[PDB]
Number of protein chains: 2
Amino acid sequence: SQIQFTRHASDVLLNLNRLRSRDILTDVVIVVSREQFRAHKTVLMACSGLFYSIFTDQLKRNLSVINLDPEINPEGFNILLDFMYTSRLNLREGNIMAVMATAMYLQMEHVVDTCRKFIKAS
Amino acid sequence: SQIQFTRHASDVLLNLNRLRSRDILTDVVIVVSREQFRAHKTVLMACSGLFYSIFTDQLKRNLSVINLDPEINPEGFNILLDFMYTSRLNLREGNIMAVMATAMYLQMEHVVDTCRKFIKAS
Ligand SMILES: O=C(Cn1ccc2c(=O)[nH]c(NCc3ccccc3)nc21)Nc1ccncc1Cl
Ligand SMILES: O=C(Cn1ccc2c(=O)[nH]c(NCc3ccccc3)nc21)Nc1ccncc1Cl
Ligand SMILES: [Cl-]
Ligand SMILES: [Cl-]
């Protein structure tokens, strides 16, 4: 019965990315080797099984700094964080493996599934 | 060049609504007459010119309680908050006027514009 705004979700995500771009209401720093990335936990939780599981745990939910696995590649992480906030995944031959393995670690199964299709599409 | 996930934004919004439903990482209470509504400021800012303007102001950005104009109808507010988090607007003859006037106050111009089309479509 309700009216559907078909661009509203993407508009929200776009604005949330603009907020990240300005460091407005970001509440966590993700450290990946020597790089740091600020983000909104709510967005992370919405997009990643690893961050969902971390922050739903009232023991961890107020963490302000998350140190990721040192083996994780920051470029892979950065590509996935961009994806979270934009719905666009920058998959390329030079990065498919680091992205796929990072998406496995972050428990982003649709992305991993898409990464497999990409290998299969060559 | 990048791969577009066409359902990702709506999936994010759906998960953010589930987080609200569980009061996970909500950081503001909106008081409207005798009713209270918890929400995420980031979502509010993304969807409303009034909340954007309030919370971008470093003077107001850490407010945990916002008292809205007492004349605002809580049902109208509640319909608009649901819309923010779902992209579905529950517009009905019994509520078009309270929704439109609430959307004016919250500076949700596409919604106001849509409310006018609704009156014109009768
Ligand atoms: O679903 C998410 C995060 N997420 C995104 C893709 C994706 C994924 O592929 N596998 C997982 N495995 C862990 C898990 C599985 C089901 C629900 C929750 C977590 N998790 C993912 N978060 C969420 C769920 C329900 N309510 C609010 C929120 Cl924020
Ligand atoms: O646009 C919004 C909020 N919003 C949603 C619909 C809507 C609206 O119809 N009129 C207004 N008038 C005030 C305004 C006008 C332009 C930008 C910002 C505020 N504001 C709206 N927020 C935002 C913008 C840029 N970067 C990050 C964010 Cl969160
Ligand atoms: Cl801030
Ligand atoms: Cl919480």
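For chain A, we keep the numbers from Swiss-Prot: what you see runs 7-128, in order.
Technique stated in the header: X-ray crystallography, 1.6 Å.
Here the Cβ of each residue, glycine as well, is placed from N, Cα and C on the backbone.
The Cβ of A:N21 (mutagenesis position) has 16 neighbouring Cβ atoms from other residues within 10 Å, across all protein chains displayed. Under mutagenesis, Swiss-Prot gives A:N21 to K with this note: Abolishes interaction with NCOR2 and HDAC2, no effect on interaction with CTBP1 and transcriptional autoinhibition; when associated with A-116 and 376-Q--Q-379.
Here Swiss-Prot describes A:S59 to A as a published mutagenesis experiment; the accompanying note says: Abolished ubiquitination by the SCF(FBXL17) complex. A:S59 (mutagenesis position) falls within a helix when secondary structure is assigned with DSSP.
Under its mutagenesis annotations, Swiss-Prot gives A:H116 to A the following note: Abolishes interaction with NCOR2 and HDAC2, no effect on interaction with CTBP1 and transcriptional autoinhibition; when associated with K-21 and 376-Q--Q-379. Cβ environment of A:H116 (mutagenesis position): no same-chain residue six or more positions apart lies under 8 Å away. Look at A:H116 (mutagenesis position): DSSP puts it in a helix.
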Could you state the CA-to-CA distance between A:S59 (mutagenesis position) and A:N21 (mutagenesis position) to the nearest Å?
-> 25
